[PDB]
Amino acid sequence: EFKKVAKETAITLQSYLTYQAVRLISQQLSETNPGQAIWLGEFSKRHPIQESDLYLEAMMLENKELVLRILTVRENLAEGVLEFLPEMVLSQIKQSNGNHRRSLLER
Amino acid sequence: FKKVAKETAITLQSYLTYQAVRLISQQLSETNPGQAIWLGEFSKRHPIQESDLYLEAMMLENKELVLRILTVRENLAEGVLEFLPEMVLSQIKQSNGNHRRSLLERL
């Protein structure tokens, strides 16, 4: 149960950081190769990013450069961002909890 | 990578909320099935992805539960956050590893 939550949250995160990496490569490409940009928005239609491994495995058939870029960018975001997540989220949850508690125990 | 961190922490905050609602939903299916059904179709009306809007909407309907979610989401966060950066960083490196190897050796 703590185990099931952790394992599910990590999968979610790995998936989300893939999504962030595609968003980031999309800004880059919209400024440099808008061909391949309109393209990527369209590939994202036929395949849900939420299934990250299936999204990449499917892309591999169509556009091998762009997969490798995605794997590189997602790892960079991961190394930059992950270790900051516990303070920020734990701290945000306290601020949020506090606001909602007040809004409920003032009405 | 700060905008990515902020957007990642908010997704994470909201995901731990979801996960809190999932545990509370399991307890209710046992002790109070009427609420469990309620909570189920509440969750189809208000997307948990927007955590604060969801607790705010729920406030008009069931305030005991909102308070319960907050408590539970904080416990979960305190329990599970410290574990996440290693798991995500390690799953990604491992996953990059298989996709790279599949692409390069197999074509």
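To match Swiss-Prot, the residue numbers of chain A are left as they are there, and the shown ones run 2-108.
Per the header: X-ray crystallography, 2.7 Å.
A Cβ is built for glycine as well, from the same backbone N, Cα and C atoms used for every other residue.
Under the DSSP three-state reduction, A:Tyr17 (mutagenesis position) is assigned to helix. In Swiss-Prot, a mutagenesis experiment is listed as A:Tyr17 to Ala, annotated with the note Assembles about 50% RbcL8.
One mutagenesis experiment catalogued in Swiss-Prot, A:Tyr20 to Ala or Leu, is accompanied by this note: Assembles about 50% RbcL8. Here A:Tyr20 (mutagenesis position) comes close to A:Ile50, A:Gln51, A:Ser53: these same-chain residues lie at least six apart in sequence, with C-beta atoms under 8 angstroms from its C-beta.
According to its DSSP assignment, A:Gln29 (mutagenesis position) is helical. The Cβ of A:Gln29 (mutagenesis position) lies under 8 Å from the Cβ of no residue that sits 6+ residues away along the same chain. Among the mutagenesis experiments that Swiss-Prot reports, A:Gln29 to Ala is described with the note: No longer assembles RbcL8, forms a larger misassembled complex, no active RuBisCO formed.
Within 10 Å of the C-beta of A:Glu32 (mutagenesis position) we count 9 further C-beta atoms, all protein chains included. For the mutagenesis result A:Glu32 to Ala, the note given in Swiss-Prot is No longer assembles RbcL8, no active RuBisCO formed.
Its Cβ taken as reference, A:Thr33 (mutagenesis position) is surrounded by 10 other Cβ atoms within 10 Å in the chains shown. The note that Swiss-Prot attaches to the published mutagenesis A:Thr33 to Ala is: Assembles about 50% RbcL8.
Under mutagenesis, Swiss-Prot gives A:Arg70 to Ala with this note: No longer assembles RbcL8, no active RuBisCO formed. Following the DSSP three-state reduction, the secondary structure of A:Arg70 (mutagenesis position) is helix. Listed in sequence order, A:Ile26 are the same-chain residues at least 6 apart in sequence whose CB falls under 8 Å from the CB of A:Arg70 (mutagenesis position).
Under its mutagenesis annotations, Swiss-Prot gives A:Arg102 to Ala the following note: No longer assembles RbcL8, no active RuBisCO formed. Packing around A:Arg102 (mutagenesis position) is summarised by its Cβ count: 14 other Cβ atoms lie within 10 angstroms of its Cβ, all protein chains included.
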Integer Å distance between the CA atoms belonging to A:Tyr17 (mutagenesis position) and A:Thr33 (mutagenesis position): 25
